[PDB]
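K.L.:
Structure provided below as structure tokens; questions to follow.
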Amino acid sequence: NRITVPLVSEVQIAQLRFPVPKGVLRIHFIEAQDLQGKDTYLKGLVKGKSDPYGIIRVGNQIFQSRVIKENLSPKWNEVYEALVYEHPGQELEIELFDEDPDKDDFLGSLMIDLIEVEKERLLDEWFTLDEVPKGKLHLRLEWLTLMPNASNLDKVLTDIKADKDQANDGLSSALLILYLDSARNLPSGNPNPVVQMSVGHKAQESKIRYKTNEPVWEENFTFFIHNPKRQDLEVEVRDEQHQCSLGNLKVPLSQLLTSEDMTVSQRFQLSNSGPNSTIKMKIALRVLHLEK
Ligand SMILES: [Cl-]
Ligand SMILES: [Cl-]
């Protein structure tokens, strides 16, 4: 005969690791001057119709500028946003081409070291193009860091408004980083649950889970955010089998602006779902900031 007291505690069985951006590089693709024109043997009629455009690379992210026609001093005035991760020796790569009817001619290249850009926070400079006889490109580079509070949001939003360079998909004042853990007690008692997350027009999807009302995903996602004060995270759970909804969740990102470290982590009640139907997530907001 015994009286038994079990000594139980929470133990870390394992650990998921996901990459996170070290920051956001805002790239102003402004203009070039004195680019290489098209060669001829003797001088003649015409000078050669050059139509420059640029390809910009940061890691896996690629950006393509507009083609401006018949001009060796192109003026694009465009702006792109690239996520930057820890990756030693990583560079901003730029190649300029002439849009031709056949093979597009090469108009020069540029390779800038990021950890140099990070160090400078803000550049606004002319660079002499590499691998060409002549040509210079005008860039303005902003290295933006992640802040764990909304104290400076108001100013970046006004800067976004004042910035008049062309942005294909607008500019961002924040990143949304979230962890999709699992869901409980989904409808019917099975479906093949899949989650679709969106902020406005940005959309991303989880993997499919099969024949379960208790799906586990353990996936992480990152979204560019235009304006947290306005935008909602929309979460829809669907049955891949029958393409219908299993419930959804709308989360105004403004709620995060007033939370500790702008992060909430909880079980969320699903609407348009069963009773006690829920989804477990972590959701964090980080405001993009240019400091000195
Ligand atoms: Cl490239
Ligand atoms: Cl995005």
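Using the numbering of Swiss-Prot, the residues shown for chain A are 363-551, 557-659, in order.
Looking at the header, which is where the method is noted, we find X-ray crystallography, 2.1 Å.
Backbone N, Cα and C define each Cβ position, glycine as well.
Found this in Swiss-Prot, in case it helps:
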- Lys400, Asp401, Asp460, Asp462, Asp467: Ca(2+) 1 binding site (BINDING)
- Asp401, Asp413, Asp460, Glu461, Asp462: Ca(2+) 2 binding site (BINDING)
- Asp462, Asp464, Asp466: Ca(2+) 3 binding site (BINDING)
- 369-489: domain 'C2 1' (DOMAIN)
- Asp401 to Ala: Abolishes calcium binding; when associated with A-413 (MUTAGEN)
- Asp413 to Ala: Abolishes calcium binding; when associated with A-401 (MUTAGEN)
- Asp413 to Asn: Strongly reduces calcium binding (MUTAGEN)
- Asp466 to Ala: Impairs binding of the third calcium ion, but has no effect on the binding of the other two calcium ions (MUTAGEN)
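Looking at the shown structure, what environment does each listed feature sit in?
P.N.:
The number of other CB atoms found within 10 A of the CB of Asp467 (Ca(2+) 1 binding site), across every protein chain shown, is 17.
All protein chains shown were included, and the count of other CB atoms within 10 Å of the CB of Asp401 (mutagenesis position) stands at 7.
When secondary structure is read from DSSP and collapsed to three states, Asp466 (mutagenesis position) falls in the coil class. Within the same chain, residues at least 6 positions away in sequence whose Cβ sits under 8 Å from that of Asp466 (mutagenesis position) are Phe459, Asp460.
In the domain 'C2 1' (369-489), helix, strand and coil residues by DSSP number 7 helix, 55 strand, 59 coil.
Using a 10 Å Cβ-Cβ cutoff, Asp413 (mutagenesis position) registers 17 neighbours.
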K.L.:
Just to confirm: which same-chain residues, 6+ apart in sequence, have a Cβ under 8 Å from the Cβ of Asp462 (Ca(2+) 1 binding site)?
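P.N.:
Listed in sequence order, they are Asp413.
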K.L.:
Which whole-number value in Å describes the distance between the Cα atoms of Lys400 (Ca(2+) 1 binding site) and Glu461 (Ca(2+) 2 binding site)?
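P.N.:
Cα-Cα, rounded: 12 Å.
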K.L.:
Before the 5 missing residues sits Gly551, after them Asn557; how far apart are their C-alpha atoms, in Å?
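P.N.:
Distance across the unmodelled stretch, Cα to Cα, is 6 Å.
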K.L.:
Using the recorded Ca(2+) 3 site (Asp462, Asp464, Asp466) as reference, state which further residues of the same chain have their Cβ within 8 Å of the centre of those residues' Cβ atoms, listed in sequence order.
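P.N.:
Same chain, not in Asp462, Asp464, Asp466, Cβ within 8 Å: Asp460, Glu461, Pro463, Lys465, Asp467.
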K.L.:
Drop a 10 Å sphere on every Cβ of the binding-site residues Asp460, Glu461, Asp464 and tell me which sphere holds the fewest other Cβ atoms.
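P.N.:
Minimum Cβ neighbour count within 10 Å, taken over the binding-site residues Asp460, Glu461, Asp464, occurs at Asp464.
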